[PDB]
Amino acid sequence: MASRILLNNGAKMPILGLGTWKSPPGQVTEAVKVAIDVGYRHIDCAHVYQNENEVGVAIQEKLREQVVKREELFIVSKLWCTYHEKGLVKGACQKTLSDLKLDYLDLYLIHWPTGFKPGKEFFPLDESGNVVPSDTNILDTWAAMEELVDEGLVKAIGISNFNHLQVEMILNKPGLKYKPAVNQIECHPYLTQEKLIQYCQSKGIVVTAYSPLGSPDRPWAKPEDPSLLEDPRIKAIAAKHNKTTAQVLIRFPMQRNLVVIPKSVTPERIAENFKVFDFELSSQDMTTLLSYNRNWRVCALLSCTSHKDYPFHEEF
Ligand SMILES: NC(=O)c1ccc[n+]([C@@H]2O[C@H](COP(=O)([O-])OP(=O)(O)OC[C@H]3O[C@@H](n4cnc5c(N)ncnc54)[C@H](OP(=O)(O)O)[C@@H]3O)[C@@H](O)[C@H]2O)c1
Ligand SMILES: NC(=O)[C@H]1C[C@]2(NC(=O)NC2=O)c2cc(F)ccc2O1
C-alpha cells in the first residue's frame, strides 16, 4: 500500500505516524530516534503534551546525523485551547517550532474547537470547577492559522476533534482562504466514525485516526472499560493473519484511507507497529471490525461539556 496520502495543499503525508501523548520526557527522545531509524517519517506532537523539547532533540539529532532529510519528515503539532486569541497564535506556533528545533511545521492543527481563557493554566476552571471559555470565535482562530501559512511557519493547517458542522462552519467561513487539510479525530473499532469520515473525505479533508489502540495508558482508564488489545474477536483476526492485535488495529484505519498515529515508547513495539505494509485485511475483516462500534470515546474532554463549541453533542 502507498505510504503517503495527498493533501489538499498539494503535499504528501505519511499515513503512519508516531504519537507522543503521554510519552515520558525521559523516554520520548529515544522513542522518536528509534522510530526514525526504523522508517517512521511522521511524528504527531502537541504543546499540551509538555514533551516537545525532547521530541525536538531526537529530530534534530537524526537531521544532523543525516539519517533523514527535513523534506522527508512530516512533523505535526497543535494549537492548545488557551491560545485561540488572534494575538497569541503566532507565539504559540513559534514556541512549538523552537521546542521542536524546526523552522516550519508540515501541519499545524487547532487541537480542540473550544477556546479557553488565556493564562499559564492549560485548563483554567472558575472557583466552582468548569472550564473558563474564551470569547474568541473559531472562525477568527482559523484566520490566524491561515496567517501562519502565509508567513511560512507551517505548510498546512487543519483541525482536530471538530464535529461535522464545525467542519462545516470552517468550510463555510466568509472569506475562507485555506480549507483544513486534515481533521484528526479519535477512531478505532469501538468508535468507527463512518458519518464524520465520509463527510470529511467527501470534501478533500484527510482524516487522521488517533488512539487507534484504544489508549490503554490513558490516565482515567477503569478496569471495566472495553479493551481493544484484549478483544478476543480482534485477536482472532490477528491470529488468522499471523500479525499482532496492534498491527491489525493499525492496518484497519489505513485501509479506510485514514492516517494513523499509534503511540509507543517501547523500541520493540515502535518497530512492530510499523510492519503493517506487508499484509491486507479482507473486506469481510474490515466490515467485521467496523461492526464492533460502540460509540466509546477515550477522549471526551469531560470538563468542557457546556462550552459553546463542545464537539461531542452533535451525532457526528
Ligand atoms: N488530537 C487529539 O486530541 C488527540 C487525542 C489523543 C491522542 N492523540 C494522538 O494520538 C496518539 C495515539 O493515541 P494514544 O496515545 O491515546 O493511544 P494509542 O496509540 O491508542 O495507545 C498507546 C498505548 O498502546 C501501547 N502500545 C503501543 N503499541 C503497542 C503494541 N504493539 N502492543 C501492545 N501495546 C502497545 C503503548 O504502550 P507503550 O508506550 O508503553 O509501548 C500505550 O500504552 C497520541 O499519542 C497523540 O499523538 C491526539
Ligand atoms: N480525553 C481528553 O479529552 C484529553 C485529550 C488530550 N489528549 C491528547 O492527545 N490531546 C488532548 O487534548 C489531553 C492531553 C493533555 F495533555 C491534557 C488533557 C487532555 O485531555
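Here the Cβ of each residue, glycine as well, is placed from N, Cα and C on the backbone.
Annotated in Swiss-Prot:
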ACT_SITE  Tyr49  active site, proton donor
BINDING   10-19, 211-273  NADP(+) binding site
BINDING   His111  substrate binding site
MUTAGEN   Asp44 to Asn  Reduced glyceraldehyde oxidoreductase activity
MUTAGEN   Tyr49 to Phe  Complete loss of glyceraldehyde oxidoreductase activity
MUTAGEN   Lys78 to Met  Reduced glyceraldehyde oxidoreductase activity
MUTAGEN   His111 to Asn  Reduced glyceraldehyde oxidoreductase activity
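Swiss-Prot feature annotations superimposed on the structure.
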residue : record               : Cβ within 10 Å
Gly10   : NADP(+) binding site : 9
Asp44   : mutagenesis position : 27
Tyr49   : mutagenesis position : 20
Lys78   : mutagenesis position : 25
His111  : mutagenesis position : 20
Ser211  : NADP(+) binding site : 24
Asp231  : NADP(+) binding site : 19
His241  : NADP(+) binding site : 15
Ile261  : NADP(+) binding site : 26
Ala271  : NADP(+) binding site : 16
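On a Cα basis, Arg251 (NADP(+) binding site) lies 18 Å away from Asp44 (mutagenesis position).
Same-chain residues at least 6 positions away in sequence with a Cβ under 8 Å from that of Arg251 (NADP(+) binding site) are, in sequence order, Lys243, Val276, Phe279, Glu280, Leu281. In sequence order, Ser215 are the residues near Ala221 (NADP(+) binding site), counting only same-chain partners six or more apart with C-beta under 8 A. Here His111 (mutagenesis position) is compared against the binding-site residues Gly10, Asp231, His241, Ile261, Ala271, and the shortest C-alpha distance is to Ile261. Following the DSSP three-state reduction, the secondary structure of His111 (mutagenesis position) is coil. Taking CA atoms as the reference points, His241 (NADP(+) binding site) and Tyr49 (mutagenesis position) are 35 Å apart. By the rule that a residue counts when its Cβ sits under 6 Å from some atom of ligand 1, the recorded positions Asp44, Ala221, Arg251 yield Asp44. Secondary structure at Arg251 (NADP(+) binding site), taken from DSSP and collapsed to helix, strand or coil, is helix. DSSP gives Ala221 (NADP(+) binding site) a coil state; it is part of no helix or strand.
Cα-Cα distance from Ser211 (NADP(+) binding site) to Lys78 (mutagenesis position): 16 Å (rounded to the nearest whole number).
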